[PDB]
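Chemist: Mind having a look at this structure? Questions to follow.
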Amino acid sequence: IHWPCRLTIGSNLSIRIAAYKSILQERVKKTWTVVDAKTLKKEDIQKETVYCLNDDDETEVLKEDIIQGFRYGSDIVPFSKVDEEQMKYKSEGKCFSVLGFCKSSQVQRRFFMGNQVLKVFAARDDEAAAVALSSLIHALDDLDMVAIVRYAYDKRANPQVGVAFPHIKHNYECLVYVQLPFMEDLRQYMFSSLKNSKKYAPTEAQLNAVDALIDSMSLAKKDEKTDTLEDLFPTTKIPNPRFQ
Amino acid sequence: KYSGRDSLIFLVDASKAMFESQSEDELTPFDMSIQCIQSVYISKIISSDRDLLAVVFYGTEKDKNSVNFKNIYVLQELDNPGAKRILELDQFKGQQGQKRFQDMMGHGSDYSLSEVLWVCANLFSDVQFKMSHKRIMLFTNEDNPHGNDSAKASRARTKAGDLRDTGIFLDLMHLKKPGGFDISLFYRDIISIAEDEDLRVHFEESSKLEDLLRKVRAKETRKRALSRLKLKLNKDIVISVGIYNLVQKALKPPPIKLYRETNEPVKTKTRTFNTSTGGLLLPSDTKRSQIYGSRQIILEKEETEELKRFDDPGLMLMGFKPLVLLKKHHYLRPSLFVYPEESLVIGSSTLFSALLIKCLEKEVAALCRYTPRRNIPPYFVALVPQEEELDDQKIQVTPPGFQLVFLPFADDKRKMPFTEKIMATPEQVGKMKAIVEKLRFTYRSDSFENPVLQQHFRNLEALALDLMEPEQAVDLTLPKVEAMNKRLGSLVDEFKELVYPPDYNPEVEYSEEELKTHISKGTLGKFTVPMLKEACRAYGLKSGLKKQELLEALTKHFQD
Amino acid sequence: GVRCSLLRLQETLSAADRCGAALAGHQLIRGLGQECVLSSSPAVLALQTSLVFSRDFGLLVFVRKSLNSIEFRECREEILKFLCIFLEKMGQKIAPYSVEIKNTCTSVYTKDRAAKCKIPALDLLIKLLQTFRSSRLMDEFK
């Protein structure tokens, strides 16, 4: 589906844009409904959360007598639904602002997030903003460096940063958006080096054997010697076997 | 290691010169230290709310410690940080806070500097848990506590060395005061971190206290395996690896239901109640079901999990692919990390290291079938060999190993509409290049913070310490529109004139009779969905959401 | 066993800083119970119930008096380990004050959100160990 927005640099430079959805994990639409094994009817079944007090149970504790609460340290601070809605972050609707431009080497495929990828194509059929966007992506592609973006879906959705690589093909021309990690979103671990170790250093015979192994099980042949890596069994075209 | 919790003990001076300071707008060093300790508390309660923190004022007139020692006060003992512990500390901020401390604690009363260090070790030794780290910051505005008595200095040095031998690393965050002396002095052989520094004699500013980056209010530290799988090169030869995650989405802790009258947590009890005939139901008389049109498919609970089982949990290697065949566009899930582990299979690390070396030598990536749990459908993965990268400071930033890359299936790829290729020209691609070069940026991972999480944490702080107004987070992901516009210059308008055409702006009430007459009238038109819904609800007929549902049901039933 | 049980251990759940002295309570409950080996006229069968199970200063009620004590809910669990295996004496036909102890055990079941194999599976052996040695009075259990 169409997703209109406006990519803006500074304050007065704006290009009408349309980010179409791209590769995203897809699940099964239908759902499993619990049904009693006596007449095959859902109406007979009935489930409901029943909040119950802690001391010697109780008759009931009603919905209207329940308020939110957030753990903060060893104790609990009583928040509330209305207070959450009142005092919280408030953005300014959908936005695709550009923070800046960084070399296309400081972002790496490992530091990606999100369950989706976007392809910010152009504006609609009017070929006015398309020229500006194509100029931007060509300036990013013939040169190097890539555009960081502050992207937000709606007023309610949280704003996220990301990268917009140039992506030029013989049929179309557009950028692609993928989320980046935040500061709290990042985890650093400590691992022992696998090269300076002496116990697990493999000998020459093992190296040659595994070299022959990986040369035998190569999944790509340089057929016709035309500098084309003709592909053997590729995994990006097999349909998800789970659904079938 | 895993179950150890870091521990911290502060040590705030309370000398006479510690309180009195220069008479200007600059904070008195005591208020600076109290604010910094409060900031550390606030940072450490939101992040890793299991460490131990305690504060031990020294130089006071009173005394409170396990072993009776003069002029040493332990305001709090080692425990998890709490809101009440913060509120017990903010009463010392300001001149009124200074007077409160003076009337409640005192000042002067020359100390020994050794019994305080002994006391700190006492609380460190009184914990019944593990001790991952032991640190003691020494907030002080003086650098030569002694010198008129060499015996006290020697005793302090001996006790500090003993603490270092025990495994206690103290690091003083020196406070600067008017004058000219904060010299490297009888504290140099005491700093057991022994941080590298120029050690310049004539320091004239506050020491490494701004280094706190005060209130980094977002973190959740943890290291765990997350899986322990077998990598089957073939049917019979298998190696054992662990599947860590380097980057994972951060979410705010879930809310807890509370009873309004007593403000105590209420336990929930979800149970499938009777069939309007009384009683409770078995997991054995409630089968799962699905409906497609008029066909109802009835399927048991275990058979539901049986239809999504393909392989045993493990990585089945299926070949090697050149790195140039792994396109950047394709991406589904955050990339995981693989390290060789030697608990299930001995000798996995050697084969893993040989495979890594000869796989990044030939710039190829292992292709495997990934099944993380017992009943998950297989999902292909390209194991990209990630070579270890290290800084000059011997700090690991990209640990060696294999990195998962989830290759999407063809089901997970969406198709774009046809678009017309329109290319730019020279003389404006150059202008775009000039603008981009004028907007340089050295992107770093530690650049931005989640604004929603930051706002939520600040709101919680305001609601737990009655700050009378929440702290407004500076939204780091907001573009500096005015600064970047001023830096850009007038070339943006040259761009706009160059391509954009001059004319291009870039920017109830119803009853029986009316429905009986309307069904013959046949409109049910300006009749809104909100009022169709209320009619069908208050009348009691079955209702849905789509308009055609109600438009058919009411029409068929009301007349026929 | 010793009449000073009230003085020695009811003081424990009265003071602040409940982190600690749980081992002291464990020592107290081991001392009061090492005397259980004696079998010649214990004369404490009717004494314990009014002291360790009473609604005034009992110990099974020290779950309703332990709800707010999270730090003394697993320490309470560890002491009530032995407090609940204390019933391990199947050599008596006496059945005094068993009716209310049945629902007391039921309350212990419906009180603790954790230690589910430690507080439970440690209670409700009163059933099948102490109860169902019955059908002579049988007023409420079934």
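So for chain B, numbering is Swiss-Prot's, and the shown residues are 31-537, 557-609, in order.
So how was this one determined? The header says electron microscopy, 3.6 Å.
The backbone N, Cα and C atoms fix where each Cβ goes, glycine too.
Among the mutagenesis experiments that Swiss-Prot reports, B:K31 to A is described with the note: Diminishes the ability to form a Schiff base. Abolishes adduct formation; when associated with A-160 and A-164. What Swiss-Prot lists as active site, schiff-base intermediate with DNA is B:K31, and the listing cites a curator's inference. For the mutagenesis of B:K160 to A, Swiss-Prot gives this note: Abolishes adduct formation; when associated with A-31 and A-160. The structure shown keeps the original residue. What Swiss-Prot says about the mutagenesis result for B:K164 to A is this: Abolishes adduct formation; when associated with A-31 and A-164. Marked as domain 'Ku' by Swiss-Prot: B:261-468. One entry in Swiss-Prot concerns the mutagenesis experiment B:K570 to R. Its note says: Loss of methylation; loss of anti-apoptotic activity; no effect on XRCC5 stabilization. The domain 'SAP' annotation in Swiss-Prot covers B:573-607.
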Chemist: In the same chain, which residue numbers or ranges, 6 or more beyond the ends of the domain 'SAP' (B:573-607), come under 8 angstroms Cβ to Cβ?
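Modeler: Cβ under 8 Å, 6 or more out: 557-559, 564-565, 567.
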Chemist: Find, for the listed mutagenesis positions B:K31, B:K160, B:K164, B:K570, the residue with the lowest Cβ contact count at a 10 Å cut-off, counting only other Cβ atoms.
Modeler: B:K31
Chemist: According to DSSP, does B:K570 (mutagenesis position) sit in a helix, a strand, or coil?
Modeler: helix
Chemist: If one measures from the C-alpha of B:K160 (mutagenesis position) to the C-alpha of B:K570 (mutagenesis position), what distance in angstrom results, rounded to a whole number?
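Modeler: It is 81 Å, counting Cα to Cα.
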Chemist: Could you tell me which three-state DSSP class B:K164 (mutagenesis position) falls into?
Modeler: strand
Chemist: Give the distance between the Cα atoms of B:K164 (mutagenesis position) and B:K31 (mutagenesis position), rounded to the nearest whole Å.
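Modeler: If we compare the Cα positions of B:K164 (mutagenesis position) and B:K31 (mutagenesis position), the gap is 14 Å.
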Chemist: Between the Cα atoms of B:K31 (mutagenesis position) and B:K570 (mutagenesis position), what distance do you get, rounded to the nearest Å?
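Modeler: B:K31 (mutagenesis position) to B:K570 (mutagenesis position), Cα-Cα distance: 79 Å.
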